[PDB]
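Quick notes on the structure that follows.
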Amino acid sequence: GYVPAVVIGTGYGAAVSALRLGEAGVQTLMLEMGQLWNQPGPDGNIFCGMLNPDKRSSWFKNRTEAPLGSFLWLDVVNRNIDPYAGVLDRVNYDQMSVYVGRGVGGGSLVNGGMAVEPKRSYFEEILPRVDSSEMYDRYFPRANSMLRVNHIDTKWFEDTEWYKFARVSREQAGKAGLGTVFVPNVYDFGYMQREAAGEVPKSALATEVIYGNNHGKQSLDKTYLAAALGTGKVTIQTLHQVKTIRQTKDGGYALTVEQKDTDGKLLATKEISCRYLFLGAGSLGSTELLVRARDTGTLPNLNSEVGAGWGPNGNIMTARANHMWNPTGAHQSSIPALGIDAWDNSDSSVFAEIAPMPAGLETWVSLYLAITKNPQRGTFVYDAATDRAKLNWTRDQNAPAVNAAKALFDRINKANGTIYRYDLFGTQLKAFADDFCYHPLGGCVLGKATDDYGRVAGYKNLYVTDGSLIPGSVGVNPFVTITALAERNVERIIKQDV
Ligand SMILES: Cc1cc2nc3c(=O)[nH]c(=O)nc-3n(C[C@H](O)[C@H](O)[C@H](O)COP(=O)(O)OP(=O)(O)OC[C@H]3O[C@@H](n4cnc5c(N)ncnc54)[C@H](O)[C@@H]3O)c2cc1C
């Protein structure tokens, strides 16, 4: 049936959009292909931890997988599983694997909570058509407040065993003349203190993050989406995947929507129509819907920029072997708190999160997720044969990202007389993982596929809201940017269009 506004997905762009629509009095239906994560599972918890993965860990796979970097220690806990509507989806393209959340809250369910504003001068470089003053004066602050961003207590951080890993990398980076920064987070750091004191159930301190956190993490279901539901004007239907979008003969948009069970069985196909259609299906999902619509002739006026301009936020993972006298600790909080900021907007830029490892015993490894400035971009191209968007990225396109990460970590190795690990990402010697992405950005780029507020070119009342808007790179963990840009966009769209 008909609803005034439909929002596809329930990640950051979607959640912001739905809240503001509901506050404006616009009845809004959100369609989410994954689950509402609120049912206790076989262990009494909603989510599985990293040491006990089960079918809840994975979107329709037949075996669990170790978190990247951890195979040498966590393969032992892997098990065959039933394909199920689990929370983390590794999406495999030709030469790139992109990890995304599936559920009410999208990637907020599975991410590390790291809530970081981009450098203003870099924002101005990547999005020159956008007014940076309103972003920094108004929209970024609004996003941080509504996301429930908070800051770790420095004394607790300095003293706790749970962050020894971070302090070790800080000291090592310092010998190379590199500084660290604290990283704000949506995980409640007060709660985390009480976890360490044995006062509340552990989550971050029980090797949970990438398959969800049972406690502590303020994912979007607790923040924006709870508020959206609270308006009385928003509803969320789960296990509903939008497949096609067309412009109706009499006005607005019509969607074909598959309803499935948690085993993936098709229960129904429904037609849902609307006046205003907002895409918040992510870089991958929104772009796929639009390349499909263009190439199958249901939105034939979409432009050639739909599909273009994708990048992995320069994501590269690497690891160093510490000296025996610098153990990183058996107990590592699953929520990172420190990064190495070597980002100056030049091609050598690196912003690297000091990543915990989940092994739960001493390994002497320091792990890093580097964000780099690599101009290479990929394109999503529709394959009509399989009805899928395929990402045309090749592994060699990550060479500039590897080069920048390697130059930075080579400085740290030289200053400390340490070497890389080469064995964490497969049997072949490989110090830099260069074919994964946690931060997919682009495919429907702001000002290219859309106007400067995400209005899709060629169409009225059709909007993209999410990471597909970002031109491939923000230089930091992306969700605060996605949220702030969505605040800007929906506020303008409601004022001018609704
Ligand atoms: C392991 C990991 C760690 C990360 N750590 C951080 C971090 O600490 N900080 C940070 O800033 N970022 C982090 N990220 C990235 C961040 O989570 C994403 O950038 C962000 O979630 C993207 O928001 P979005 O709104 O574009 O889409 P998403 O959050 O991906 O949401 C899209 C939603 O749409 C749904 N959907 C897709 N297609 C359809 C369809 N056709 N029909 C219906 N529903 C659909 C999906 O199931 C999903 O729920 C991390 C991500 C991962 C995977």
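By Swiss-Prot numbering, chain A shows 46-543, in order.
Yeah, the Cβs are placed from backbone N, Cα and C, and that goes for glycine too.
Features of the protein shown, as given by Swiss-Prot:
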BINDING   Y57, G58, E77, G152, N156, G157, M159, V287, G512, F524  FAD binding site
MUTAGEN   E398 to Q  Mutant does not catalyze isomerization (>10000-fold reduced), and oxidation activity is 30-fold lower than wild type
ACT_SITE  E398  active site, proton acceptor
MUTAGEN   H484 to K  Mutant is inactive in both oxidation (>100000-fold reduced) and isomerization assays (>10000-fold reduced)
MUTAGEN   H484 to D or E  Mutants do not catalyze oxidation (>100000-fold reduced), but do catalyze isomerization, 10000 times slower than wild type
MUTAGEN   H484 to Q  Mutant activity is 120-fold lower than wild type for oxidation, and the same as wild type for isomerization
MUTAGEN   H484 to N  Mutant activity is 4400-fold lower than wild type for oxidation, and is 30-fold lower than wild type for isomerization
ACT_SITE  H484  active site, proton acceptor
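Taking a C-beta cut-off of under 8 angstroms and a sequence separation of 6 or more, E77 (FAD binding site) has the following same-chain neighbours: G54, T55, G148, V149, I281, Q282, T283, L284, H285. Among the recorded positions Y57, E77, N156, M159, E398, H484, the ones whose Cβ sits under 6 Å from an atom of ligand 1 are, in sequence order, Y57, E77, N156, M159, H484. Summarising the environment of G512 (FAD binding site), the number of other Cβ atoms within 10 Å of its Cβ, over all protein chains shown, is 35.
The record assigns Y57, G58, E77, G152, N156, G157, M159, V287, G512, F524 to the FAD site; their largest pairwise CA distance measures 29 Å.
Residues near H484 (mutagenesis position) in space but far in sequence (CB under 8 A, at least 6 apart, same chain), listed by position: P357, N358, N360, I416, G512, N522, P523. In the three-state DSSP assignment, the secondary structure recorded for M159 (FAD binding site) is strand.
In this structure, the C-alpha atom of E398 (mutagenesis position) lies 9 angstrom from that of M159 (FAD binding site).
DSSP classifies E77 (FAD binding site) as coil under the three-state reduction. Same-chain residues at least 6 positions away in sequence with a Cβ under 8 Å from that of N156 (FAD binding site) are, in sequence order, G146, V254, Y483, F524. In the three-state DSSP classification, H484 (mutagenesis position) falls within coil. Figure note: comparing Cβ neighbours within 10 Å for the recorded positions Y57, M159, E398, the maximum is reached by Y57.
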